[PDB]
Amino acid sequence: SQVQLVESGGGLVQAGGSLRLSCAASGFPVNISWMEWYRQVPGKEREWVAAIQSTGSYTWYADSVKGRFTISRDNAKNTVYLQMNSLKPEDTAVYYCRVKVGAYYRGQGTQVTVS
Amino acid sequence: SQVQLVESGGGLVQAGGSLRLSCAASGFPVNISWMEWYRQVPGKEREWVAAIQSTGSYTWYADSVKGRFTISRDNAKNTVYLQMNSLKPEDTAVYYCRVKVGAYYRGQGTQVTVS
Amino acid sequence: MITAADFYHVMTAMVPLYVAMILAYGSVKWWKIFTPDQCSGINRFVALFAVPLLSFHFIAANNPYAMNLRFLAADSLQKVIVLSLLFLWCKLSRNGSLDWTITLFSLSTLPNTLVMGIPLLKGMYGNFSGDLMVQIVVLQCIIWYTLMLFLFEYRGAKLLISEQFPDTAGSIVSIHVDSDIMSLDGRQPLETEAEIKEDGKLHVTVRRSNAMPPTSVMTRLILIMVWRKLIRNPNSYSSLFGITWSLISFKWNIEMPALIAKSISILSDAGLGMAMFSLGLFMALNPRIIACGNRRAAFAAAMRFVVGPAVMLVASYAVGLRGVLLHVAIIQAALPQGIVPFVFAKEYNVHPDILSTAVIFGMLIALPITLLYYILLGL
Amino acid sequence: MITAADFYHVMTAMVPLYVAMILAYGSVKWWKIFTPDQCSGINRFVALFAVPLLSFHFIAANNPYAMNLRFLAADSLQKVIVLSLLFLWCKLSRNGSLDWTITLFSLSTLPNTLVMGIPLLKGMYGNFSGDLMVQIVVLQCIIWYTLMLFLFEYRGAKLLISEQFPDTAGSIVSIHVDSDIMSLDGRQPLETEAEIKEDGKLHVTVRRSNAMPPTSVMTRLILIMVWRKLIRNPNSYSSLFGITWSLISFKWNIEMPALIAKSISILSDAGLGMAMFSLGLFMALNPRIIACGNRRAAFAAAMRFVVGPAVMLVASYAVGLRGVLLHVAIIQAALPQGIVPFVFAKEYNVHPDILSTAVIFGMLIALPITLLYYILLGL
Ligand SMILES: O=C(O)c1ccccc1C(=O)Nc1cccc2ccccc12
Ligand SMILES: O=C(O)c1ccccc1C(=O)Nc1cccc2ccccc12
């Protein structure tokens, strides 16, 4: 079916900026809203961030990121945006989306680095 | 030390009488108040009745005999009396006392039978 | 015909096997000596230490330079006639599955050869037919219990891809498996994950969760998952070091020294006694002996005692066997079913009740069946 | 002296015993195969089925009409010299107890004769000294493990009377015990009760609770409680039916038929292998090997390897033994301690830590001790 993910929003920013990441899904069967975002440092033991799950009622945030990272669902354009606020300098790692159509699909193309 | 128990109070009575049993202890070392009374039918699986234990605070009665059989301690004469009230006809069996000086001592001499 | 003294030689070798099986059934069901958790530590010992040393005692004494090659090709032709008729069933009939291709191959063509088969045929026909049964135990441990392991791992690895990649799996390039996972048959959560590349390619990675593909790729996923199940198995070190010693001991006439030969023989003397003891504990822990209904139990003792020895009568006459070598081949096909086809089918849940009747209800009626061919052939 | 070939015959018979003991220690401590509840069902099997059939295999082949009566009286004189010096200690010294009279008799004069003692002496001196060790296993099972049972039941039945009848017990007429109770050593609640008669007499009855006497009475209470512990014991049916068959088989030349002789020999071949396997599981379940301090462990290996073989040197020279029969008698006294003196002392709590060092730390240093007398005697 020639499935393809499109990720954008990467850029260099200082401590205290505002970025708007993107994950444009296309070329799929009937999708379920279970898209995610997480980090991967050059070390190990990665950590999960957010969730845009079924009803938009509860979103699984972590401890330090609760009440400060806005996630948003757009089922028309099939794109979930993750709005970051008060960007801490420990965000040099790679960020990418994890759309789930029964088996998780993901890409690698970002430029998230906070100075 | 020539230990000996003395039991009395046995007699034939109708349903609704009043008897006053006796258990006169004599010839002992230092006794503890743990004297008892129970029944032994010509069948098996005997059932325990009362207790005159350490402080006179709680007395282990059975279900059907609660609040109707008066037990009394007399450490001067070394005799525990069991006063029966509203005597039900199912009291034909033998009644006897079970003074405990570390090992339970007991006799057999009663004439309890309710008609 | 047979004489009345031959019926005493058969009973001398087989009545001591049922005595150790009723003492273990009675000590759990009747007189209640073993708790069902204490009873699980005896089966754990027989499966790891007693039987993998009983099979080393037999294979290391085999002479692989003087095997009987014509008898041994009539045994390997039974399991090709059967395995090809089932291939013309799931490819030509419309209700043929792979759950039944494994079960009808395990019932009809894999008997109990090591524990029951060697003492039975040695008492019926003598010490040469106990030398032929060891040649069959070699070919089951090393070939026919490995092909059957490739079928349980292909059955499980096509469920995990056909469920999670229903409309996409034609573009998978390679599948890795993390080394935490040892069997992917639904017991563990088994989260899967894909790497979408720049031209519709896909890298699948099977992971551990916490709270059709091309045949150049499917044959790579299976060999990884078979090698991980083949080195955690005690019967693959009893056959690796059994055969390797018998290839050396029977050419340069090396005899194994008495320190090492008695260090093995102290545990392997507990092989044949404890195996029948562990087999009577298991028929005390099941609820009923016939655990699959009365229709599916007659089906388990008609594939086993009829379709077995009626396809080694046409695969032993079409090779050239006659006389006594025809009579040993038919009788060993009517043995009850072995235990390792039940160990696999309990783990993977491919009909675990039809293969637990046929092990238990096989043993109880195996002795008046094999003594019924032994009378009818000898006439 | 000894030759270098004799050191290989000793190692051929004893290195296969330590191999089955380290495989069971390693599979619990090191590689963690057995759960400690699964490990309790293997000791339950060895204690009931494997070893009481290993002792039937040896006693039924003994010839009781041609025993060696002079060797067998130097073994029964060891255990009278020792048992009389302890009697001049608890009756003449003021701090002598009966807790130590049992323990110093079990350490110094009761070794491991059945599992370790028969293969060791048969390799050192030949097939006649393995026929003398069976004559000692007969006298331990039938005499010296029954006298020691009369001591544990006298130790327990005097505690229950001296605690509950401190000032009254001189007037007890008879003591009954209800058949619910099998051992009165404090494990059950054990309510007692008395019948006061008309002239200062007393009928004691021992019951089950729910939420000095004359010696015509104490000898009656003990024989009841010994008979109830003697019919629930597997080693008293291995010795009752072992000796009764060997008195008949060796006079009318009856040979036991091969149906029955192979029905016993299928489980008793697992005797000597599983006993050393069950003995290495037990040294993996204790916290430490030396479980009683360093003072009380040297005391357990000085009564056992010094006071043992220095009181059969004066009880074998004062009878008339010379030559080789003197050398077999001294070496079998230096065997490590048997297991049945530990089974008793774990139940009755009469020093269960001193008799668990000496079984475990006995076995590990028993082989360089008995090979040190075997060199020094042969010079
Ligand atoms: O009986 C078999 O299936 C068999 C056939 C040929 C070679 C080996 C075997 C085999 O390993 N059996 C067993 C494995 C585990 C436990 C067993 C318990 C009892 C009997 C056989 C057992
Ligand atoms: O070893 C002994 O104490 C002994 C000596 C003479 C006759 C019999 C025995 C004896 O029953 N042993 C054992 C009893 C129960 C378990 C045992 C486990 C291992 C070894 C001996 C055991």
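Chain C is numbered as in Swiss-Prot; the shown residues are, in order, 1-211, 455-622.
Structure determined by electron microscopy, 3.3 Å.
Backbone N, Cα and C define each Cβ position, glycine as well.
Quoting Swiss-Prot on the mutagenesis of C:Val51 to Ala: Strongly reduced ability to bind auxin (e.g. IAA) and impaired auxin efflux carrier activity. Packing around C:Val51 (mutagenesis position) is summarised by its Cβ count: 25 other Cβ atoms lie within 10 angstroms of its Cβ, all protein chains included.
DSSP assigns C:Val583 ((indol-3-yl)acetate binding site) to a helix. Cβ neighbours of C:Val583 ((indol-3-yl)acetate binding site) (same chain, under 8 Å, six or more residues apart in sequence): C:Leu110, C:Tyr145, C:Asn478. Residues or ranges marked as (indol-3-yl)acetate binding site in Swiss-Prot: C:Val51, C:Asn112, C:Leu114, C:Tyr145, C:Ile582, C:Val583.
Looking at Swiss-Prot, the entry for mutagenesis of C:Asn112 to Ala says: Lost ability to bind auxin (e.g. IAA) and impaired auxin efflux carrier activity. With a cut-off of 8 Å between CB atoms and residues at least 6 apart in sequence, the same chain places C:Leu578, C:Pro579, C:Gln580, C:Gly581, C:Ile582, C:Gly605, C:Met606 near C:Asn112 (mutagenesis position), listed in sequence order. Under the three-state DSSP scheme, C:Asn112 (mutagenesis position) falls in the coil class.
All protein chains considered, the CB of C:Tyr145 (mutagenesis position) has 19 other CB atoms within 10 Å. In Swiss-Prot, a mutagenesis experiment is listed as C:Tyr145 to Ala, annotated with the note Strongly reduced ability to bind auxin (e.g. IAA) and impaired auxin (e.g. IAA) efflux carrier activity.
Neighbour count (other Cβ atoms within 10 Å of the Cβ, all protein chains): 12 for C:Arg187 (mutagenesis position). Listed in Swiss-Prot is the mutagenesis experiment C:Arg187 to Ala, annotated as follows: Reduced auxin (e.g. IAA) efflux carrier activity.
Quoted from Swiss-Prot, the note attached to the mutagenesis of C:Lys472 to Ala states: Impaired auxin (e.g. IAA) efflux carrier activity. Long-range Cβ contacts of C:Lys472 (mutagenesis position) within its own chain (separation 6+, distance under 8 Å): C:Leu149, C:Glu153, C:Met182, C:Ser183.
One mutagenesis experiment named in Swiss-Prot is C:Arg547 to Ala, and its note says Impaired auxin (e.g. IAA) efflux carrier activity. Counting only same-chain residues at least 6 apart in sequence, those with a Cβ under 8 Å from the Cβ of C:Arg547 (mutagenesis position) are C:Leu107, C:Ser108, C:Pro111, C:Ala577, C:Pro579, C:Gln580, C:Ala601, C:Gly605.
Where Swiss-Prot documents C:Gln580 to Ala as a mutagenesis experiment, the accompanying text is: Lost auxin (e.g. IAA) efflux carrier activity. Counting Cβ atoms from all protein chains shown, C:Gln580 (mutagenesis position) has 29 others lying within 10 Å of its own Cβ.
In Swiss-Prot, a published mutagenesis experiment is listed as C:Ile582 to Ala, annotated Lost ability to bind auxin (e.g. IAA) and impaired auxin (e.g. IAA) efflux carrier activity.
For ligand 1, none of the mutagenesis positions lies close by, meaning a CB under 6 A from one of its atoms; the full candidate list was C:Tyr145, C:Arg187, C:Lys472, C:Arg547, C:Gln580. Geometry remark: C:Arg187 (mutagenesis position) versus C:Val51 (mutagenesis position), CA distance 27 Å. Between the alpha carbons (Cα) of C:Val51 (mutagenesis position) and C:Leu114 ((indol-3-yl)acetate binding site) lies a span of roughly 9 Å.
Ranking the recorded positions C:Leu114, C:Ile582 by the number of CB atoms within 10 A of their own CB puts C:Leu114 at the top. Taking the centroid of the Cβ atoms of C:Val51, C:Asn112, C:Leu114, C:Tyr145, C:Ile582, C:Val583 as the (indol-3-yl)acetate site, the other same-chain residues with Cβ within 8 Å of it are C:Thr113, C:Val115, C:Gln140, C:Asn478, C:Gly581. The DSSP secondary structure for C:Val51 (mutagenesis position) is helix.
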